[PDB]
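A.B. asks: Pasting a structure here, questions to come.
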Amino acid sequence: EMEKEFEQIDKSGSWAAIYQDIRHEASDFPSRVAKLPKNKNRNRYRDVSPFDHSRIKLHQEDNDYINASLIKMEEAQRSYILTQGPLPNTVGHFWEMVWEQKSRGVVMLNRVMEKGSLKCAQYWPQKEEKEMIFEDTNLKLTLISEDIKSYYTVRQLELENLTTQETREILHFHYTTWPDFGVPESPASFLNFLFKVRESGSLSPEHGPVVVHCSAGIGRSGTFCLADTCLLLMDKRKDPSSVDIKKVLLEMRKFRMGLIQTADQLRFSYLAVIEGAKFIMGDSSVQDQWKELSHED
Ligand SMILES: O=C(O)COCc1ccccc1
């Protein structure tokens, strides 16, 4: 059981050690398309590349490349697209991907500016009456509504294919107090946010995969997918002992490198799953408590 593994590693202070063994066991696959010279300005970081086997391809003949990976968790029947924060020049590619993959939700785990630097382009409209047109990909995006909580925001966007005049409603879930290379306040507000995404239908098999991003799409994004998948597997098995977090993480790392970027993100992941297990095992009331301790009011 993970709760006892947690106490062992915590008492022995072995997190940096567990983390390094995950690093050493992690898959390595070619990322040849990412490293082509014509794709240099489509990557936010030179050392974070999608693997060729799991990369999302854009449906445009010129250049199909985006820094995005499909994570497919077969047993949990969950799939996620993990991507970098879009660049000024890839905002159009980002929304094209959302359109082509039939995603219903975008989960953003960073602020546009962190530590006095830009982590992401402003890729959605700030005001209802000021819509965004992406000329390169022939898409229009309108802000429909915005609901602000203390530490996260939920926006209703309308995405229109200008080529075909079809429109879709996209939900933008913006977690607004998660530091880069860091961990949420307590897992409470984290979990509260995760259960909000689930409640929306965005993670449901009726829709294309949810798009998840932070700055590089591996750290904070990794922590989101790892907690969701572990809780689901727990749910499907009704057995907290049967879930090995370290094995699930290594499976996900077959699809995108570097998921979980620090030993404290690994520790937080355990803490999020352990706390979340209360709910999965039948204490439905624990969800009301999370809203309270989150102070989302
Ligand atoms: O904490 C995160 O979610 C992402 O980490 C930033 C990063 C890590 C490695 C390489 C480039 C950027």
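Throughout, chain A uses Swiss-Prot numbering, with the displayed residues spanning 2-298 in order.
A Cβ is built for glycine as well, from the same backbone N, Cα and C atoms used for every other residue.
OK, Swiss-Prot features for this one:
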type	residues	note
MUTAGEN	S50 to A or D	No phosphorylation
MUTAGEN	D181 to A	Substrate-trapping mutant
BINDING	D181, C215, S216, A217, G218, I219, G220, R221, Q262	substrate binding site
MUTAGEN	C215 to S	Catalytically inactive mutant; abolishes sulfhydration
ACT_SITE	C215	active site, phosphocysteine intermediate
A.B. asks: Far apart in sequence but close in space: which same-chain residues, 6 or more away, have a Cβ under 8 Å from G218 (substrate binding site)?
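C.D. replies: Once residues fewer than 6 apart are set aside, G218 (substrate binding site) is near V49, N68, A69, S70, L83, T84, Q85, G86, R257.
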A.B. asks: How big is the Cα-to-Cα gap, in Å, between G220 (substrate binding site) and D181 (mutagenesis position)?
C.D. replies: 8
A.B. asks: List, in residue order, those recorded positions out of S50, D181, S216, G218, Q262 with a Cβ under 6 Å from any atom belonging to ligand 1.
C.D. replies: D181, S216, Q262
A.B. asks: Look up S50 (mutagenesis position) in the DSSP assignment and reduce it to helix, strand or coil.
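C.D. replies: Where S50 (mutagenesis position) sits, the three-state DSSP reduction gives coil.
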A.B. asks: Per DSSP, to which secondary structure element type does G218 (substrate binding site) belong, with helix, strand and coil as the options?
C.D. replies: coil
A.B. asks: Cβ within 8 Å of the substrate site's Cβ centroid: which residues qualify beyond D181, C215, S216, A217, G218, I219, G220, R221, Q262?
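C.D. replies: Residues close to the substrate site, other than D181, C215, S216, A217, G218, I219, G220, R221, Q262: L110, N111, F182, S222, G223.
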A.B. asks: Looking only at C-alpha atoms, tell me how far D181 (mutagenesis position) is from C215 (mutagenesis position), rounded to the nearest Å.
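C.D. replies: Here the two Cα atoms are 8 Å apart.
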